[PDB]
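Colleague: Below is a structure I'd like to ask you about.
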Amino acid sequence: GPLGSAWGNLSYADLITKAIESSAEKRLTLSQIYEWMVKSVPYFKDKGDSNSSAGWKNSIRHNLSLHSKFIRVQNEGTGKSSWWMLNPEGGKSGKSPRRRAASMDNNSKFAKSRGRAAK
């Protein structure tokens, strides 16, 4: 029959869900879900334009607002970016791997000051 590659057609809800599942914490903020789609789906990568973002981001927010499987967690303090995750009882648990991150460097060596060059 037809189709022999890819996932066929994953809905917005499925992609949002996969982003959350892909996270080690099983929860993601809206910005993280956006980044996951840009890196995971070439369609959303191509549509990553600033103006296109209007419909891009609104559709995710609409799907999240259905709340059938999506739940929302407050954050530890800087709660402007709430967490979005899957209902845990409304699913099964799993574990996503982790990897190394961060680095450290420095671009300074001396201070700059001058004065008292007189008697």
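Don't overthink the numbers, they just go from 1 along the chain as shown.
Recorded method for this deposit: solution NMR.
From the backbone N, Cα and C atoms, a Cβ is placed for every residue, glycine too.
From Swiss-Prot, here are the annotated features:
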- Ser59 to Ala (Swiss-Prot position 212): Abolishes STK4/MST1-mediated phosphorylation (MUTAGEN)
- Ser96 to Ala (Swiss-Prot position 249): Impaired phosphorylation by CDK1 (MUTAGEN)
- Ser96 to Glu (Swiss-Prot position 249): No effect on DNA-binding (MUTAGEN)
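I'm curious about the neighbourhood of these features; can you describe it?
Modeller: All chains included, 12 other C-beta atoms sit within 10 angstroms of the C-beta of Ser59 (mutagenesis position).
DSSP classifies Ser96 (mutagenesis position) as coil under the three-state reduction.
Taking Cβ-Cβ distances under 8 Å and a sequence separation of 6 or more, the neighbours of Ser96 (mutagenesis position) in its chain are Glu21, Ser22, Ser23, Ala24, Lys26.
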Colleague: Determine, from DSSP, whether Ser59 (mutagenesis position) sits in helix, strand or coil.
Modeller: helix
